[PDB]
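Asks: Have a look at the structure that comes next, please.
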Amino acid sequence: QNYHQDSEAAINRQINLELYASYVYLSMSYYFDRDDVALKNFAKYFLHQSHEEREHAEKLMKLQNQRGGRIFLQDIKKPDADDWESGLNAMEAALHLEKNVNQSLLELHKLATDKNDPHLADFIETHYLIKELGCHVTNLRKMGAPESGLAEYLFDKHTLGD
Amino acid sequence: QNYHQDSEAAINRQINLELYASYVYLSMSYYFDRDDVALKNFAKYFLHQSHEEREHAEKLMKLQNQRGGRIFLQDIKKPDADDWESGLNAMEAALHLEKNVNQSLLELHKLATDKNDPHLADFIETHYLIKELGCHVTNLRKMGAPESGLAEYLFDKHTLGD
Amino acid sequence: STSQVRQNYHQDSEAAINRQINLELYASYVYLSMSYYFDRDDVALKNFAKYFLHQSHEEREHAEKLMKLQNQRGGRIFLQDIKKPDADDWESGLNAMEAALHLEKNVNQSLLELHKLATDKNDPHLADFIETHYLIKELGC
Amino acid sequence: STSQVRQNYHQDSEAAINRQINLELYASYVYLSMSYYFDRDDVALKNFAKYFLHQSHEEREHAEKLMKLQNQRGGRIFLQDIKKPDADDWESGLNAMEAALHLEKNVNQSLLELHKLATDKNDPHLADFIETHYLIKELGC
Amino acid sequence: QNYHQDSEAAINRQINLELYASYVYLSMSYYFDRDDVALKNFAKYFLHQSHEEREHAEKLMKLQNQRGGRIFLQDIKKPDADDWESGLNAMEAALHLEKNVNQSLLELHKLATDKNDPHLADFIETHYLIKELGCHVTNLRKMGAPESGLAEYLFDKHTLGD
Amino acid sequence: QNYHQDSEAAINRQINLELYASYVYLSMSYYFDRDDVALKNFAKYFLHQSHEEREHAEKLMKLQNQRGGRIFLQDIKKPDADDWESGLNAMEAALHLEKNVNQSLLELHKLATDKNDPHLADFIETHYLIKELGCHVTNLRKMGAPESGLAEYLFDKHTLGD
Ligand SMILES: [Fe+3]
Ligand SMILES: [Fe+3]
Ligand SMILES: [Fe+3]
Ligand SMILES: [Fe+3]
């Protein structure tokens, strides 16, 4: 039976995807920490996200062990950008990223379903950050970002500062 | 005497008008809940209004029973819009709506007066939301709405967020 | 066009949530009618007035959760007329319970067809939402 | 021949109570099957095991009250086979809730046809018994 | 409308029927108080019944007043027997009597129903003593009554003495 | 190995036998609840028995699950009688029934023994009701049952009423 082989390879792919995502948020957080960007709450938002995604990876690592599989780590690739350009662009990038992480998470779930396997730690993690990142994107665009730096300043103070 | 017949038909029309209004505010509230609109306090404002107007309907239903009339329900028609376009337009629409609900409420009152009938639950509900909706409309227009999305963002944070 | 947050949300699922919203609003209307019938002095059954007013507010609260879900998933809410509740009398407290039976009967059945649809389309998010929403409607406290 | 206590108890009412007794026994059987399914180590849903065992004992207790009524009115109990519950698996906890839905659906509908029958035959004793028995099944605590 | 006239005549017939029944149980009770019958618990059973049936009459008298009708009393006829012959025969007679009282009680109920009138004090009093009197009859016959005086002695001690 | 297949079929047969027995006692209990039989303690005796036999079935259902077998239910057949004729005959029928249930229970035990399998929930349930039902049968016959209805009346009061 190919299943426990597929099942642990999928979990292993997902572990690397979550560590990758944690790495992207870390990169974004400290971009807003730069003196020429200097948006403190944009930096806190992404840093907190960075820690949540590392927690997702550890949860899947605990899960791989509980199912008797073998954790197989890979390189954590660098993000696609060093310069994230703007708070709008970073939120757009976080939205794209979460969608892709979620898509590979549906496939993990469609593997344990579609092979009759309850015990799907997935049922807690799915789809909640996506709408929030989309709302952030929407509000920044309506305010005039990224051309308007006043928009991102005030979004940092009013939405992400609460 | 035609009166108790007119009196309960009027109360019955008003019940449906209040349920209709509650339905409009519900529609507006969840329009601002959309990810491509994403104004949380606009959505809370209209939702709270939606519940107040349902309370008005129930008060008139209790009143119809206390006067020995018969409650006669009708279809609650859908609002005129699915897309309310902007926070300004929705406030303008709420203002138009409250004026029309109030006008049919004066006629209910000019029926119990003008036919010598105290016991007018109306004397508590009349004219208070209208000036507030007008002030909201005025402030949004002065700020630059609806072309300026910065205006509605800040109005949401500063006026409706208090 | 398409919502920027939409992902794995079938157009049939979106349309079925929109149908379920109107059903729950309708259920709220029907329970409200019953509640103010038992409030009549003809009838004066306060226990049944009290209980159908509570069910009216619960059904309307369930509709709003379905509306919240539609937006969270990037679907678009399309509201329709809430049809009048069909009978203004309800006669006895047991003839009302019978009407409430066929109504809760069709609302819960609609939720189970929603669950089958979410399953056929491999939408675990939708399925899990419908499941708990259904167990909630059915197993209070 | 005829019971010395029988009075105003139509032969159709007697036969319908005998049908309802078997239905409630059957409902008790079906709930018991479900309960020990969720007790399997495959499944291990103790909340659903606990709840369907309680419904099994309630349905069997309701059958005995119908049997008590049949004797109080001078009818004669005639028992039939309790048919096996149809499916031994039940798959998921929600596919069981769906089966429980159609079952409670048909049991309650049978009680309402019993009430209509008691009304057509001017049996206020029977009608009032079915009414409270029905509100009890439906409004616990 | 003939109804309030029929409704109070029915209540008036029922009042006299309950007083009649109370009179029959009184007669039976003190028959078992005779030295040549001498069954103390048969006498307590019927006496208690005698008081319950007087309470039924008073309940219907209170009801007639609450409905704005007029109480119209009649002669309370003597029972059909002075000598009730045996404990079996008296129980058989009580069974026949309760059935007849119940039958005129269904007609009272089929008058307020069948003329759409809730407020039927009847819904508390109907059919409960009948099965008990039938069980008593059954047990006495199976024991050997009325030829066997041992049967009625022991029934008095064991069933009616508890 | 045929064993776990035989072992769960036997448990499955026994489950249906206990539910069957519970059904027989239920039928007997409410026969003595009839107004023309009217023996209250005969009805309590069999009803209590009816509940004990349902508990036996559930114990074997719990056991089937603990052993990793599959519960396979069948029709619960109706008892052989609607009219149980007399308290003597019902006790005789209960005695015959318990003997047959016990015989299929020895075979269940001679299957786990005779195939070296401790873990025999049987060791708690075997042979205790049989002697009691036989004593009841003996006493009723000596008293004059079933021709004598005095006998069953007094047995109900003195033996089953304690
Ligand atoms: Fe993640
Ligand atoms: Fe209003
Ligand atoms: Fe009476
Ligand atoms: Fe047993």
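The residue numbers of chain D are those assigned by Swiss-Prot, with the residues present covering 5-139, 146-151 sequentially.
Per deposition record, X-ray crystallography, 2.7 Å.
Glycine too: its Cβ is placed from the backbone N, Cα and C atoms.
Swiss-Prot documents D:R23 to A as a published mutagenesis change and attaches the note Abrogates interaction with NCOA4. Fails to localize to punctate lysosomal structures. Record note (Swiss-Prot) on the mutagenesis of D:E28 to A: Reduces iron binding and oxidation rate; when associated with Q-87. Summarising the annotation, Swiss-Prot assigns Fe cation 1 binding site to D:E28, D:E63, D:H66 and lists experimental evidence as the type of evidence. Mutagenesis annotation in Swiss-Prot: D:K87 to Q, described as Reduces iron binding and oxidation rate; when associated with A-28. No effect on iron binding but the oxidation rate is severely reduced; when associated with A-108; the structure shown retains the original residue. Quoting Swiss-Prot on the mutagenesis of D:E108 to A: No effect on iron binding but the oxidation rate is severely reduced; when associated with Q-87.
Looking at the shown structure, can you explain where the listed features end up?
Replies: Under the DSSP three-state reduction, D:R23 (mutagenesis position) is assigned to helix. With a 10 A radius on its CB, D:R23 (mutagenesis position) counts 16 other CB atoms from all the protein chains.
D:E28 (mutagenesis position) falls within a helical segment according to DSSP. Within its own chain, D:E28 (mutagenesis position) has D:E63, D:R64, D:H66, D:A67, D:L70, D:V111 as residues 6 or more apart in sequence whose C-beta sits under 8 angstroms from its own.
Secondary structure at D:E63 (Fe cation 1 binding site), taken from DSSP and collapsed to helix, strand or coil, is helix.
DSSP classifies D:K87 (mutagenesis position) as coil under the three-state reduction. In sequence order, D:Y30, D:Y33 constitute the residues six or more apart from D:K87 (mutagenesis position) in its chain with CB-CB distances below 8 Å.
Shown in sequence order, D:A31 are the residues of the chain, 6+ apart in sequence, with a C-beta less than 8 angstroms from the C-beta of D:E108 (mutagenesis position).
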Asks: DSSP secondary structure for D:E108 (mutagenesis position), reduced to helix/strand/coil, please.
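Replies: It is helical.
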Asks: What count of other C-beta atoms do you get within 10 angstroms of the C-beta of D:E63 (Fe cation 1 binding site), across all chains shown?
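Replies: Around the Cβ of D:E63 (Fe cation 1 binding site), 23 other Cβ atoms lie within 10 Å.
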Asks: Short of 8 angstroms on C-beta distance to chain F, which of the listed recorded positions (D:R23, D:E28, D:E63, D:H66, D:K87, D:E108) are there?
Replies: D:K87
